[PDB]
2 protein chains.
Amino acid sequence: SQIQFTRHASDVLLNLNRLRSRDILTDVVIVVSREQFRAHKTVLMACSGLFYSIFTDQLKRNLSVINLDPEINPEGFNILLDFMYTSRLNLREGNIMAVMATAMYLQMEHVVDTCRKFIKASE
Amino acid sequence: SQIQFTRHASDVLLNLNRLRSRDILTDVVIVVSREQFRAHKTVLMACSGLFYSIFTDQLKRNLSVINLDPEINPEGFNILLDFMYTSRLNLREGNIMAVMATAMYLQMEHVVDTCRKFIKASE
Ligand SMILES: O=C(Cn1ccc2c(=O)[nH]c(NCCc3ccccc3)nc21)Nc1ccncc1Cl
Ligand SMILES: O=C(Cn1ccc2c(=O)[nH]c(NCCc3ccccc3)nc21)Nc1ccncc1Cl
């Protein structure tokens, strides 16, 4: 009865990334050391147990700024934020440990497991 | 270099639909005759030329209520809103003309073309 549009979810995500790139309807700034990253809380909640847990709570739902642990790796966060908006995870030898540790902190279980498989499949 | 997560966009969209179902971070009511439908403007902009054109404009970006033409078919709209959040288009003989006319009004070109192919593939 239904008609499956196989590229619709990917097209939506690309358009959501275009809106982020233009600061259209962005509602939060994530501060990570000296970095600031704007985003849509909806996308953060959709991709991260940590963000889901923060914004589902009525007490913190309307926060416009989130300060992460100053010890959180800014390149690791940037890689994971790009992943959330693209479905593409840039894992490399130079960044794997930073990305895996950041994904554990953001409670991105499927990404952590993928980093594990990565470590296992690499030297 | 990148690692493609083939189900990430679909998982994001499902989670965005869960947020809609719970009225979490919904920011607009679409009024269609005697019906009210809550949604995320980001998702409306991602799926519809009409909503994109309305909310990209700074003048209308912060509108919390949109009244559609009272002549817009509420079942047609409901079908298309469900499609936006699911990638699944419930086309049937009893609704095809209402959905196609509503998709033209919402400027959902790929959905209109799919309705055309539907008409062509049916008696
Ligand atoms: O699933 C996610 C985000 N998301 C992505 C990856 C991932 C993860 O690895 N762990 C968790 N743990 C929190 C799970 C939880 C707790 C309480 C109730 C329901 C779900 N969450 C993760 N978001 C979501 C869930 C349900 N409705 C709406 C949304 Cl936006
Ligand atoms: O593409 C869409 C929505 N969307 C879905 C289907 C569909 C359609 O069939 N026609 C149009 N016409 C408006 C096209 C336009 C006009 C001016 C500038 C760019 C694009 N839009 C459609 N949204 C979008 C585009 C670019 N950045 C961000 C977003 Cl959210």
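Throughout, chain B uses Swiss-Prot numbering, with the displayed residues spanning 7-129 in order.
Note: Cβ is positioned from N, Cα and C throughout, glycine not excepted.
For the published mutagenesis B:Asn21 to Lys, Swiss-Prot gives the following note: Abolishes interaction with NCOR2 and HDAC2, no effect on interaction with CTBP1 and transcriptional autoinhibition; when associated with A-116 and 376-Q--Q-379. A 10 Å cutoff on Cβ-Cβ distances gives B:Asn21 (mutagenesis position) a total of 16 other Cβ atoms nearby, all chains included.
Looking at Swiss-Prot, the entry for mutagenesis of B:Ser59 to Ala says: Abolished ubiquitination by the SCF(FBXL17) complex. B:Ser59 (mutagenesis position) falls within a helical segment according to DSSP. Non-local contacts of B:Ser59 (mutagenesis position) by the CB criterion (under 8 A, 6+ apart in sequence, same chain) comprise B:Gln113.
Experimental mutagenesis at this site is recorded by Swiss-Prot as B:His116 to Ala, annotated: Abolishes interaction with NCOR2 and HDAC2, no effect on interaction with CTBP1 and transcriptional autoinhibition; when associated with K-21 and 376-Q--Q-379. Reduced to three states, the DSSP call for B:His116 (mutagenesis position) is helix. A C-beta separation below 8 Å, combined with a sequence spacing of at least six in one chain, links B:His116 (mutagenesis position) to none of the other residues.
By the rule that a residue counts when its Cβ sits under 6 Å from some atom of ligand 1, the mutagenesis positions B:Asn21, B:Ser59, B:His116 yield B:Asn21.
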